[PDB]
Amino acid sequence: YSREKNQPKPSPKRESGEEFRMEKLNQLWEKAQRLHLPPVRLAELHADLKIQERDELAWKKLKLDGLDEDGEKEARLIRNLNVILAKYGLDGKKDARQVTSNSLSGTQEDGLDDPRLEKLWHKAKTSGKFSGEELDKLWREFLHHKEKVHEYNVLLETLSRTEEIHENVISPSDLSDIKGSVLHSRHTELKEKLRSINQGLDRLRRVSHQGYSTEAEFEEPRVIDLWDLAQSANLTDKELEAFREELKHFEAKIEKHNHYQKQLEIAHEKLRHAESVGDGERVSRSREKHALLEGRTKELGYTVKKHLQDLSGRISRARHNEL
């Protein structure tokens, strides 16, 4: 009834020892142990890891014999490592960056390859102070767009293939079939995600074209104000009169420049709209005035610069009576 059959139970020996030849591998094994997984899964997972160890030995021996050269074998092993961790989703990481660092560095120098990218990078870097710290921030979002876009495009292109299957896409359906949260939802996500991305790039354009320095770059209430003082700085009547008219014209000139700038901005908007026509009309006329207005603006700034130096020196001191 009992059927003892067998029942071995000899004294225990070596209650501990080394499992894997590597401590690192041993650590991972312990991690799986604490995780606790089904018997079948544990045996299968453990087996796979064992294969990796064996393969490692083989790779070493192959190199010893002298066969590997491209290094694809090692790359395959590395890729598998990431793949296994990726599937398990145990590829956890956190920011910390220890106090010490290799600070070694010594590889190929790279940064900008596409001329278009160099335009924005250099434009800001010089347009103001877009120092690699600020440029880096802009780059954070730049690549962010590249990665997100590739995911949407890559994923779309991925499922796009499963559409021309045996070349067949048509059925007695005005809109296939929608019952809620099916097709319409996908289209909405497409417009929402793409428009968001499109708006994102537009935002970057607006930031670089709008999110820049504001307020007058000069018109300081010090230099110009000082000239205004001139009168209160105790001057002669003749010099005061010539000065009064001189200052009046200076303030009037700057004011006029500002007016042109306003019209220049509006004119620019019209140019963009007119260009949308495609007929090429009004484009030439708008461009002509566009450059002319820009020319006067630049010319005015130049004149002010010279006037600033001339007046600065002459006003330095009304030493020669009427100067």
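Throughout, chain A uses Swiss-Prot numbering, with the displayed residues spanning 35-357 in order.
Heads up, the Cβ atoms here are built off N, Cα and C, so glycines get one too.
Secondary structure at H283 (mutagenesis position), as computed by DSSP, is helix. Swiss-Prot gives this note for the published mutagenesis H283 to A: Strongly reduced interaction with LRP1; when associated with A-291; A-293; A-302; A-307 and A-341.
In the three-state DSSP assignment, the secondary structure recorded for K290 (mutagenesis position) is helix. Non-local neighbourhood of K290 (mutagenesis position): empty, since no residue in the same chain at least six residues away has a C-beta under 8 Å from its C-beta. A mutagenesis experiment is reported in Swiss-Prot for this position, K290 to A, and the note states: Reduces competition with MAPT for binding to LRP1; when associated with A-304.
What Swiss-Prot says about the mutagenesis result for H291 to A is this: Strongly reduced interaction with LRP1; when associated with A-283; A-293; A-302; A-307 and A-341. Taking all protein chains in view, 17 other C-beta atoms sit within 10 angstroms of the C-beta of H291 (mutagenesis position).
Among the mutagenesis results in Swiss-Prot, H293 to A has the note: Strongly reduced interaction with LRP1; when associated with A-283; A-291; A-302; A-307 and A-341. The residue drawn here is the original one. In sequence order, the list of same-chain residues 6 or more apart from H293 (mutagenesis position) whose Cβ falls under 8 Å from its Cβ is empty.
Long-range Cβ neighbours of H302 (mutagenesis position) (same chain, at least 6 residues apart, Cβ-Cβ under 8 Å): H324. Among the mutagenesis experiments that Swiss-Prot reports, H302 to A is described with the note: Strongly reduced interaction with LRP1; when associated with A-283; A-291; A-293; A-307 and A-341.
Under mutagenesis, Swiss-Prot gives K304 to A with this note: Reduces competition with MAPT for binding to LRP1; when associated with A-290. Sequence-distant neighbours of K304 (mutagenesis position) (same chain, 6+ apart, CB under 8 A from its CB) are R316, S320.
Counting only residues at least six positions away in the same chain, no Cβ atom sits under 8 Å from the Cβ of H307 (mutagenesis position). Taken residue by residue with DSSP, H307 (mutagenesis position) is part of a helix. According to Swiss-Prot, the mutagenesis experiment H307 to A carries the following note: Strongly reduced interaction with LRP1; when associated with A-283; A-291; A-293; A-302 and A-341.
Of all the Cβ atoms in the protein chains shown, 14 others lie within 10 Å of the Cβ of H341 (mutagenesis position). Reduced to three states, the DSSP call for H341 (mutagenesis position) is helix. Mutagenesis annotation in Swiss-Prot: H341 to A, described as Strongly reduced interaction with LRP1; when associated with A-283; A-291; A-293; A-302 and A-307; the structure shown retains the original residue.
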